[PDB]
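Quick notes on the structure that follows.
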Amino acid sequence: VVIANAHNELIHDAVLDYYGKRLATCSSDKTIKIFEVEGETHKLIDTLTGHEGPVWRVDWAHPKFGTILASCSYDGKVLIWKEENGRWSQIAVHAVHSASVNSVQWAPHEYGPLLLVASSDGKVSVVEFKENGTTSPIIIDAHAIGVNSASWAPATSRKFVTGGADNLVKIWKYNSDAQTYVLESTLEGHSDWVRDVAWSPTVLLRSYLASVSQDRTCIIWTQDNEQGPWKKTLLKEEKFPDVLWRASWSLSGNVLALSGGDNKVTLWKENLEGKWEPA
Amino acid sequence: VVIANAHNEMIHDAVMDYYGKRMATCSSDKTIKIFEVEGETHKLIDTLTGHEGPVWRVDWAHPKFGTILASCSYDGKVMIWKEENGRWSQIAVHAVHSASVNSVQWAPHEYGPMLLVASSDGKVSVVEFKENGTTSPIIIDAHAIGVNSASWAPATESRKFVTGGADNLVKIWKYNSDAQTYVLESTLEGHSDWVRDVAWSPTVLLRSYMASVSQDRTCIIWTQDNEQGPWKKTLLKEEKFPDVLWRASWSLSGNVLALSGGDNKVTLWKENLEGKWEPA
Amino acid sequence: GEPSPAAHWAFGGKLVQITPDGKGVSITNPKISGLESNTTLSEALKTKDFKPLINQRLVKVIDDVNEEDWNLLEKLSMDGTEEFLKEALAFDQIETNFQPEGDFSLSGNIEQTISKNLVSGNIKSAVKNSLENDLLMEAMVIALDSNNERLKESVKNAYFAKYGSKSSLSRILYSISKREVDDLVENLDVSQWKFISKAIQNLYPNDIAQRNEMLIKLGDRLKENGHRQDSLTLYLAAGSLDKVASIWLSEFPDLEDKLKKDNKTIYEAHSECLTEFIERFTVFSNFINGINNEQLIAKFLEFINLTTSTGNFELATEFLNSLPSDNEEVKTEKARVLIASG
Amino acid sequence: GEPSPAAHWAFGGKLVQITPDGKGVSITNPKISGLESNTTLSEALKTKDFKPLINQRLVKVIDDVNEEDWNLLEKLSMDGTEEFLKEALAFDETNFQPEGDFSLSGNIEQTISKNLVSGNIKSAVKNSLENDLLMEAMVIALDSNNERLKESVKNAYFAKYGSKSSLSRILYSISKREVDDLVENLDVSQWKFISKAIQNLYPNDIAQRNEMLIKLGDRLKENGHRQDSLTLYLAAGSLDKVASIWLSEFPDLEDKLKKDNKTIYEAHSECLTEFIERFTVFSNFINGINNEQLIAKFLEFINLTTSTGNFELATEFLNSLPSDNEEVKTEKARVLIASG
C-alpha cells in the first residue's frame, strides 16, 4: 500500500492512530495531512495549518480523550489538534521552549492526557490540559547542546527516557519531594548526537530501551530489575552504513524497527543469547 | 303270666314257638292247645284233636318251615299240624311204632324239617317231610325195655343225638352215609333205674354238655371234649332228690340247667368256676 | 302220666312250666345271680347322659389302661369333646446401629464382581454369584430387597440344600416354607406331636379331609410308639372311631384273660368283658363323629344275645338297629326280637 | 531536516514508513519469521473439524502429559462425546430331600418352631434375632410381605457385619439408596464403580448426578487419578474444573518450553497458543466464562492474534468473553474500527 506524493516538500513523520487505520503526515511545507487507508487505496481528509516552520513530528493520542493529534516544529512550539463533529481545529498551543521542538509524545492513557516534549534548547516539558483548558507544565533542563527525543516508559512510578545531542541517554522518574522529574540514570555509550530513544512497551520483567545515533550505531539498553544497572548491548558489532534516525518498537513481540539514513529500514528481534538478529 | 286251668286233665307238656309269643299245651284228655301270650295275656286259639290216648310231649318246628307243632301220644302215634291262614289243620300223621311214643323233638333247621321219634316200643324213628306228603322213615332199635327221650345234638354227616333208656342206658348216635342210618357211638352207663329224660345242649363252647335224668332220682351231666375224649360222668349232687326226675332242659345261652323234678319242684343249676354245680 | 313241672327254657330268658294243680301253665323270667337287665345302659342310651354309667364303670375298673380309658371318658363327659380337644392339644426391638467409617476397598475377584452386579442394576446375577460362592447371608440380604419371586426363592432352596440336614430348626423351616407337613408328620419326634398336630391344623383349616388323614397318620405313629393315650386323642380329633375300635378290639382277648384269672368262669369272663367292651364303646362312640368292621359286628351280635336273655328286648333292638340291615343275621335277629317284643 | 524512513509500528502489526523520494507514505504488514496468523484455528473454528488441528498438536506435542490430553481429544474427535464416555466408564444348587427321624433339640429351636406353625411369623423372627439364628431370621422374613419386619433383619445383619466385610458395607449402601459412603471412602482405584453407583441411584436427577460425579473427580485428581478425573468431569459437564486444573498446570508447562531453546517470547507465545487450542477443542465436546485468570489469559491471546493481522479470529474469541468486562469492551471496539 503506497500513498505517493502526500506532500511536495520532504516529509518527516507519518503515524497511524490507535486503530492503525487513520494516517497522518508532516513535513517542511509546515503542514500536517490526515489520510484514510484501506486495502491499497487512500483518501486525503484534511491539511492542518499553523506551524511557522517545518513540522518535525506527530503523535496520536489515546481514543479515550477524543480524536487528537499533537505536533511540534522547528518553530519551537507544539500544537494539539481535534476532529470534533467532522472537522479538525487547533484547540491548544504549547510553547515554552526557545528552540526547535523535536519530539512530542502522549503518555500512557492511564496518566491522563499528558504530553512529553523535548527541544534543541536542552529542556524537556511535561504538559497536561487543565480542567478549564490552559496549561501549567513541568520544565526541566535535561541535556547540554540540545534534546532530540523523549519516550515514556510503560505504566507500573512514572519514567521516561530522553536522548540528547550531548551523546547521552537519560532515564527520568517523577519525585514527590520535588514535584518534578529527577535524573535517575545517565547512560554513556554513543560518541555522537543521539537522534532518538524508544522505551519498549513489552510487559516482561526486563525493560528495553533502544537509542539511535549520529554515530551509526543502535544500542539496546536493558534492565533486569530495580537492583540491576542499565546494560549496554550494540545492535550489531559493525557500525551501520549511515546515520540511524529513528527507533520504534512493535506493540507485541518486542520487535525493533530501525530507520537508517541510507533510507533503509531493518527489523530486529532478540534470541536465546540476548543478542539481536534480523526478524 | 299264668294261664290258670288250661285243660281238664292233668297237663303233660308246656312248649313255646321260637318267638315265645305262641304256646302249646298237651294233656291226658288227648288234646293239645295253641296259645298267644302277651305281658300277662293268654288268648286260646284252636284245640288239636285226633289223638286217641294221652298226649305226652310236643315240639315247635323252626319258623323256617312256617308254624308247625308236633305231638306224640300213648296211642303210639305222633302227629304234626300246620297253621296255614291262622286256622290249625292236621298235616301228617306218623305212626310206625308199636306202643306209646314218649318224646319227639325237631332237628335244627339246618338239618331240615326232621323229627326224631322215640317210642316205648324200644325203637326210635327219624322222619323228614318231603314234598308230596309221603316221607322216607328211618327206624333203628335203641333200647331194651323201651325209649323215653331223644334230644338232638347241634349242627356240625356229624349228626348226633342222645337217647334215654327204659333199660337205664344213655346213648349217642351219629349219622353214617355208609351205614345208611344213625349208628351207635357211646353207651354211657350211670343210672341204677330208668332214664326218664336226656337233653343235649347247644352250647358250642370248647366241651360238649349232656344231661341225663332218671327214676334213679339223679342227674348225670355227661361232659366230653373231643372225638377221642370219653364222657365224664358227674353227679349233679352226691345225694338223692326226694322224688323222681322227669325233665331236663337247656337254656339258650349261659348254659343253665332246667331240672323239672317229680316232687313237683323245678330247680335251676350252673357250673361254677371249678366244674361242679350250684343253684341260681 | 305222672305229674311234673315239665319245664323248658325259651327265647328271651323265659321259663315255662305246668302249674302245681297240673291244669295250668306258668311263664316267668327267672332270677339268675349275676344276670340282670342292663338298666344303666338303657337309661344312658335313652337319655344320652352317660355320667351314671361312666361312674359305675369307674368304681370297679380292672387293669390300669382301662382305668385311663374310663378316666378319659369321664373328663370327656364333663368338658365335652370340643373343650377336651382344646385342652389336650394346647402348649404348656433388638440391635440396629451401623455407621460407615474410614477408607475401605473391594478385595478379591468375588467381592468385586458382586458389587459390579449391584450398581450395574443387575440384581439377578448378583444373587447367583453370591450363591456359587458360599456367600449365603449376602444373597439373602440382597433378595430380601427385591420383589422377584423365582429369585427370592432360589436363595431359599440353597439354604435348605445345605443346612436342612444339619439343623432341625432348618428342616422345620423347610416344610413351612414349602407349605407341607408330611415330613413333620412322618419323621419329627413323636414327642413333639402337639407341634405336628398344631401344624396340621394351620395348614388345612379348610380341608378337613386332609387334616383328618394327617391327624390319623400321626395318630398311628404315637400308638405304634408307646403313646396309646395320645393316639386316642388324635384319633378323636380326626373323628376316626374305626382306629379306636381296632386298638380296643385287639386288646380284647388279653382283657378277657385277666378277668378269667380273677376266678371267673368261662361264661363270667366272656360276659363281663363283652359288656364292658360295649359300654366303653357306646360311650366313646357318643363324643366322636361317626358299623362296617366285621369283627365289631360279631360282638355287637354277641351282646344282643346276652341282652335278649336278660329279657330286655328294647335295649337289644337299639343295638340291632345300629348294625347294617344288610346282614341276614342282623336281619333274622331283628325279626325274632320284633315278633318277641311287639 | 535530514531524510529518513521515520518508521513506526501500529496496531494489527502494520509498518508505516516514508518512501525514498521523501514524499510518500507506505503502510505494510512485514513477515516476522515465527509469527503467523493462526489459520488452522480460524478454519477449524468455522468448519468445526479439529481433525487437522488435533493432528497438528499431536504430531508436535511437548511433554508426555500434554500428549494424553491431545490423544484424549484425538479419540474424542472420532468417537464423539457420548460414545466416548461409554467405552470409558464401563468395565473390562437347589433340591434337598428330608430323610429319617429328627427332633427339636433345645429350647431355642422349639420356641421358634412353635411360633411358625402358630402362624405367628412375627415372633419367630424376634426369637431368632435374640439368638445368633440370623440366617434363619432372614429366611422367615424372605417369606412375608411385612416390610418393617422384612427390614428389621437387614438393619440387624449390617449391625454386626457391614464393618467386617467390604461387600457388606457396599450392600449397606445399595440397600439404603445412597452413595455418600462409597464416593467418600471406597478406594479411588475402584472409581469406575462409584461411577456406576451414581448413574444407578440418580438416573432421573441430573443436578445431583453431576454434583456427585464432580465430588468424585476432585477426589481422583487429588489422589493421582488425573486422566480419570477429567473423564468424570467431561461427563458432569464441569468445564470449570478442567479449566482450573489446566490453568494451574500452565506455568510448569511454559517452563518446559523455555528450556527447549526458545526465547522468553517464543515460550510464552507457544504456551498460550497450545492452551487456547487445547481448551477450545475440549470446550467443543463437553456441555459447558466466569473464571478470572481464564478471561485474563483469553484477552492475552487476543492481542497476539490482532498482531498477526487476523482480526477475524480475534473477534471470535472476543465474542465468547463476557461483554460485561471493560477490557473486553474496549478491545471489542478497537478490533472493530481496526478491521472495519
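All chain B residue numbers match Swiss-Prot; in order, they span 2-157, 169-292.
According to its header, this structure was worked out by electron microscopy.
The backbone N, Cα and C atoms fix where each Cβ goes, and this holds for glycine too.
For the published mutagenesis B:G176 to R, Swiss-Prot gives the following note: Leads to mislocalization of NPCs and overproliferation of the nuclear and ER membranes at 34 degrees Celsius. The 10 Å shell around the Cβ of B:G176 (mutagenesis position) contains 32 further Cβ atoms across the protein chains shown. According to DSSP, B:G176 (mutagenesis position) sits within a strand segment.
One entry in Swiss-Prot concerns the mutagenesis experiment B:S224 to K. Its note says: Growth inhibited above 30 degrees Celsius. According to its DSSP assignment, B:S224 (mutagenesis position) is in a strand.
What Swiss-Prot notes for the published mutagenesis of B:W262 to R is this: Growth inhibited above 30 degrees Celsius. Within 10 Å of the Cβ of B:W262 (mutagenesis position) there are 20 other Cβ atoms, across all protein chains. Secondary structure at B:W262 (mutagenesis position), as computed by DSSP, is strand.
Shown in sequence order, B:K282 are the residues of the chain, 6+ apart in sequence, with a C-beta less than 8 angstroms from the C-beta of B:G266 (mutagenesis position). Here Swiss-Prot notes a mutagenesis experiment, B:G266 to D, with the remark: Growth inhibited above 34 degrees Celsius.
Every protein chain shown contributes to the tally, and the Cβ of B:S224 (mutagenesis position) ends up with 30 other Cβ atoms within 10 Å. Distance (Cα-Cα) between B:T157 and B:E169, which enclose 11 unmodelled residues in the deposited structure, is 8 Å. Cα spacing between B:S224 (mutagenesis position) and B:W262 (mutagenesis position): 11 Å, rounded to the nearest whole number.
For the pair formed by B:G176 (mutagenesis position) and B:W262 (mutagenesis position), distance between Cα atoms is given as 16 Å, rounded to the nearest Å. Residues from the set of mutagenesis positions B:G176, B:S224, B:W262, B:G266 situated with their C-beta under 8 Å of a chain C C-beta: B:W262, B:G266.
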